[PDB]
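Mind looking over this structure? Questions follow.
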Amino acid sequence: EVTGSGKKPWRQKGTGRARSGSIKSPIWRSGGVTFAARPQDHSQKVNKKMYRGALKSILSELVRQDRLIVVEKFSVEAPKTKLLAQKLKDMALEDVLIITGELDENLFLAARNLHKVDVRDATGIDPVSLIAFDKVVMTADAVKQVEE
Amino acid sequence: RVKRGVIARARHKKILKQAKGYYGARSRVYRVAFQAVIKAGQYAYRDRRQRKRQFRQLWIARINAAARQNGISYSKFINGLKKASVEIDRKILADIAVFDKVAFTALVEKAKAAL
RNA sequence: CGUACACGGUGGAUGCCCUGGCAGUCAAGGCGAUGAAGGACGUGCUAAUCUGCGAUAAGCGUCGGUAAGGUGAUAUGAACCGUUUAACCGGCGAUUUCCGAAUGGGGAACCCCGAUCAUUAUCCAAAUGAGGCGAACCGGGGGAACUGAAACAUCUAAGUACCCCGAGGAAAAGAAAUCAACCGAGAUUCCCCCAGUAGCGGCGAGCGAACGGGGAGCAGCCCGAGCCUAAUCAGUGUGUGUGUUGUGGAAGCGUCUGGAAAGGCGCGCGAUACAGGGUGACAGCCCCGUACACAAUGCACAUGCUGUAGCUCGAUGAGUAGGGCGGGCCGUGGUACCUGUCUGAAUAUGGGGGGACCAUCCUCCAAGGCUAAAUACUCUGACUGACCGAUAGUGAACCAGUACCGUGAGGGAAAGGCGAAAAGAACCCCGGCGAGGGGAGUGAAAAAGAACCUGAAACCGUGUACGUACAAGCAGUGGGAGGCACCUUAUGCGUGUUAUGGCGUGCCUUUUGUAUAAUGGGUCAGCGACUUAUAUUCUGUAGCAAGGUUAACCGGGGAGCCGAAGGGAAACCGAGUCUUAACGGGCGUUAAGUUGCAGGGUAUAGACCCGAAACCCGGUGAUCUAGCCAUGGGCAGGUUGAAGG
RNA sequence: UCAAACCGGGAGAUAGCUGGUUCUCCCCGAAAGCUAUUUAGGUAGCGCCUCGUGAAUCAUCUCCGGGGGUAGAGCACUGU
RNA sequence: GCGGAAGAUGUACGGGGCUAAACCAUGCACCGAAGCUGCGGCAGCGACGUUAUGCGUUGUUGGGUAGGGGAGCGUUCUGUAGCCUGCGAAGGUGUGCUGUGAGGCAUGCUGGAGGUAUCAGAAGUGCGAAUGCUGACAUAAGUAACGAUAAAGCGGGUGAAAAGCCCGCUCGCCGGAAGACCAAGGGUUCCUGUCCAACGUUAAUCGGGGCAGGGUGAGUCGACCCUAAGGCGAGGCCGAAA
RNA sequence: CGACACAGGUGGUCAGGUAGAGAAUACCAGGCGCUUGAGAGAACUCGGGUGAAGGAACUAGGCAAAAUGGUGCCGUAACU
RNA sequence: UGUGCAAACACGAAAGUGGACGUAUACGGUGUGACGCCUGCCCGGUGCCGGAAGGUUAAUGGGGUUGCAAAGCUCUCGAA
RNA sequence: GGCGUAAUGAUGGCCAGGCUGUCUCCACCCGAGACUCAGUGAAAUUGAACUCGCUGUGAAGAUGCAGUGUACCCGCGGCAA
RNA sequence: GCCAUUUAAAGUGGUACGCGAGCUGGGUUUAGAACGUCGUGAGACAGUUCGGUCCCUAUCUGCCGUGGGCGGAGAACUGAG
């Protein structure tokens, strides 16, 4: 919102002033981009169906053979972390640490240390946690919560 | 915020260092560079090559000098090298008939014959 | 003297580190005439600062905790205290000179007393109140301009800036003479939506609700009498959920480098505890700390209980409703609200309202009053941050709001780091000399010595390579000849550099044209100039598909929006519709969109940066000077010489 | 300091005014008219750069079917 | 072809110079362009085949300011895979190699603490040219300047040094004044001793300089007290009020 | 006081110290030498003091410089 | 030239105030500006002030028209 | 406001006497310096190159364009294109 | 330009109408004021008039003079132009 005339005496012209910080003014860091179309910072010529659609396609990536595996709810109980490394070893998927990890209910702390583990809940799981580097692993209750 | 880095202060160098034939300045300063070398890359942008077809004035303007001593010259001196024999190109030739009192005649007697 | 480099210096960039900032989050939240906040000035054996106190002066006392070490930051010298258990940490108590809002009066801290207003009043100030401060928020009043409308007097910015008064920790509002899709909802605020719709507007630009719905939070009651006792009032007892500190707390392992590992490499471990810091170099398993445990305080919001104490009957507020005149303000339209002048009802067998007036329905009843609960800020405590890093970041990581500047209001810097410890240059020579160092010593990774880590560029000195007092100038390139110098890149293969010869008018904007006597720069490094909500219109990609997507708030919703048939002013029809008695014609139509992330662009809004004079408000100043006033001071002397007598 | 104070305050006032605006390489490569705009060293629909979509068969350098009358020429208004 | 034609510090076609080494009318062979042709290495557009803007072939082949379009590398931090390092890294200096390039990479010295590649995302991302902002620095210059109270000089003393510290003599300046006593203001700057690194437009054993001490002992001096122009507070009276 | 040990500015008392027409020059008292130096007889100014003859002829104007310029006696116009 | 004053004239938003501790042999607002001679022609065209038949001069109320009310149209009457 | 006007006025113009450098023309000297020497020691100012000369040309009087010729280095002092 | 007295002669033009980093400033284009004209007016009028500042220690280059060196030096000479 403009400031109009007044305040401090000195010849000055209309310039973007946000918290004494200049903006929307082309001739100033973070200013108006006359050459519109691309109102942001270098991305890629690119979604409504790619972002979400993938959020769905990913959920399907789980039903694939060479992928993750569903774990019972009792998994969230495991307080220790070593128990996880074990359940991941016997699972014959200790190489999944090379992938990532997830669950349901609350954030499973007991695994936040395991190799590559960005704990997240089935509620709000963006395609991100869904498959770290096109790979993942979840739990039982998680799947159900993610279904919806 | 963002520390300049290996750019700028790393640009003053990697430049100025290449002019083994610099000048008074144009090497000590940078503002004298990128303007002295800007002429470089251009000015002859893709021309040294000038010499060929340029200084080549001789080799085709000395051939008569080589001749005109043991008979005719240029006119019917090259109009015989392509007559008999395998016909040797004119490169090292028409350049050797000056720094040696030999071989130069190894083309005159070749010519004037089988004419 | 040209140029390159070498050694040393100047200088201070850079790399790394950083006891600091910036930003977010949670908790917590007033002080004072029992005279506070702030300031002034004291106080430790020496202390100049800062901090803590304050004349029992960086301290005294009690209880609890704690602990042998302690006597603030400065690790100094001297020296003291502690087991008659201190230091330190928490709470509380005692004391607390004089001045100081103090108010007796005057006053730039100095000398003598309840000053002033006001209530009660034994009118005796005798008993009390007000008079101040505090980050923002909140309530009640006063009320602009530049600006926008690319002019401007409505309008817009504004009901903002600013001004006056006042409360609380929260205020204001509020139980409906309401709303009005209705056989209905039904206290009031706030959030979302409904709407950017209705409405307003040189209807130009712009301006801009509400009802309802979905939520958060739910509480209703009091002014005449009769009667009697559990509303209310007065008082008493008095919490569950806590605040800080200490206790129950595992853990150097091996080899190599090094003065030392928080190294490399090998192995193991913690985790309802996967922040960070410290410890001689990147230790979550060395120490603190993080989850955790326990005890000291404050708050104790509430509840319980005593005496009061239900309940019942009728009514219900006129200069008001309303009308007229002149204004303010509002989205308010003859249909908002309020102020001022004048006029002026009825009365529930009455009256008001449902966005026009007047008779007829529905709803509700003013002209009296009160009322809990649901969001704010951020001084303070703690935590966090893909934030910045000491020409960065708050002006302030170093004495900083200090140095220093202005009469004053006000303005306002720069300066970080040796290290394991201490060294931070002893001793000797020279010289006028504690101001010029060889030498030597200090060292780790200090390519270390008192603004000391590293330590570049501009640049200075010496020295080296190489030209060089006939020499013509972009100072190259290719060809062929010369020499000298070096064989860590052996191969008729290159460098440093140069003699001579053929060519050759720095760089950047403005402009039809600039090498040009067009404009700008002495050089350097750093710094320095294209973004945060939403709406509309296209384009590239991709999932799915007349279905599609949600917004507030819930992993649920589908409100609502766009599309699906159109067209017209409309009625209305439907293969549309306008024109049309009728007929005949014009334009549109048999299935693809919607929801994001990006890329072309568009409108509302500080939307290109810096750069010239104005305008308006609140304050600061006439020890310069201008005029006047008050109090004092100064004017050797000479010359001419009137009136009057 | 005054044909009008100083300081700070509502200004990072408003300007159709000037200047400013810094890495490499590759492809292509101008114009200076009309209508309207509080508009004229500004945009939109258009003469011109470029990119995407759409439609469809010419165009013109040629030839063929029309319209004009200038140069020149002749001799001509008028006035010599 | 000529007459009509006088003016500026030395006069001539680029020069030498040429009866053609001139000029005019023609013609031939060469040097001479990055031109044209040929050998080894491109771009844009269009055509053919193709999923292809990947290749093969084919026609046109390649100058450019303003401006449009496109590729690119230097860069920081946080992914997933996966490595390097005190038998030593990042950075810096010099040098070798590779890419059309933007750069990558290696060696030697140094540094001596960490630093990368792949794929992926990212940033307040990559910069010589605002009488730009701030700090530093060079050439300019070791160039410019020190002037009515214009006075110092000759011996001696002390000292490591004395032209301006001290002694004697001689020579002068000032006199309403550089004399004496004071206000305002400044403020210990006064005195003594010890020194001088800093200050004194030279030096200094000197100082109004640095350090440590000492000094300003009144009833009758001044303050303290009061008052003039004038001002303030209290009551009175005015939307309200400092 | 003026940024500095800046020839600027700044109130009162001592105006009978000695010689003249005076609180004018020279000189006791008192104070001071705290307004950077050394060597050579240029061109080259500012400050300064006047020239043989003429003499404002310079010049906007005699600006500048100079001249008369103590005291006593005699004497003294127009105008009022 | 204005004014006997609770005056003229001037200051203030208001409360009040300057000139009045004054008062027209006052004071406020202006021109001329000395002294000497002075002093001739016109008011056709402003400001201020005084008088003034007639003309000009709102709204309410009143009258007419219009409309079973009301708008609207119109008349009449008018200080300084 | 016109006319005119004693005394006075650092006011503007003009003439005479006297005088004077003010001028026609100009010598040296005096004080304090300059030129040199010990000590003490800034601040202004520069795109780069740079020793030209004679002609021609160019907006027809540029060292830097064109054609030739030529040009020894440094330093002091000046009047200054 | 009126003019006066002399003069055998006492022409003309260019040099960014040469010449102010050489001078002079008397003139024109400032703050005062006077006057006319224009205006009601402030004020105005390339109408006039009185009073009114014009700077710099040249580095380079050019020229006028004076020297040091370079081609081993002291002294004495010559001398193109």
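Chain A residue numbers are taken from Swiss-Prot; in order, the displayed residues are 51-198.
Just so you know, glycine gets a Cβ as well, placed from its N, Cα and C.
Among the natural variants in Swiss-Prot, A:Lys63 to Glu has the note: In strain: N282; confers erythromycin resistance. Ribosomes bind erythromycin poorly and have reduced peptidyltransferase activity. 50S subunits assemble normally, even in the presence of drug, but assembly is cold-sensitive at 20 degrees Celsius. The residue drawn here is the original one. Swiss-Prot documents A:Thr131 to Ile as a published mutagenesis change and attaches the note Does not regulate the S10 operon; assembles into ribosomes in vivo. Mutagenesis annotation in Swiss-Prot: A:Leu134 to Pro, described as Does not regulate the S10 operon in vivo; the structure shown retains the original residue. For the mutagenesis result A:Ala160 to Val, the note given in Swiss-Prot is Does not regulate the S10 operon; assembles into ribosomes in vivo. Under the heading of mutagenesis, Swiss-Prot lists A:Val167 to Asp and annotates it as follows: Does not regulate the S10 operon in vivo.
Situate these features within the shown structure.
Remark: A:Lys63 (variant position) has no non-local neighbours by Cβ distance under 8 Å and separation of at least 6 in sequence.
When secondary structure is read from DSSP and collapsed to three states, A:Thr131 (mutagenesis position) falls in the coil class. Around the Cβ of A:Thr131 (mutagenesis position), 16 further Cβ atoms fall within 10 Å across all displayed protein chains.
The number of other Cβ atoms within 10 Å of the Cβ belonging to A:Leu134 (mutagenesis position), over all protein chains shown, comes to 22.
Look at A:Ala160 (mutagenesis position): DSSP puts it in a helix.
Within the same chain, the residues at least 6 positions away from A:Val167 (mutagenesis position) whose Cβ sits under 8 Å from its Cβ are A:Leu147, A:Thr150, A:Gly151, A:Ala161, listed in sequence order.
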C-alpha of A:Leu134 (mutagenesis position) to C-alpha of A:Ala160 (mutagenesis position): distance in Å?
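Rounded to a whole number, the Cα-Cα distance is 8 Å.
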Restricting to the chain of A:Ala160 (mutagenesis position) and a gap of 6 or more, list residues whose Cβ falls under 8 Å of its Cβ, or answer none.
A:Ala128, A:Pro129, A:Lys130, A:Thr131, A:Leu133, A:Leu134
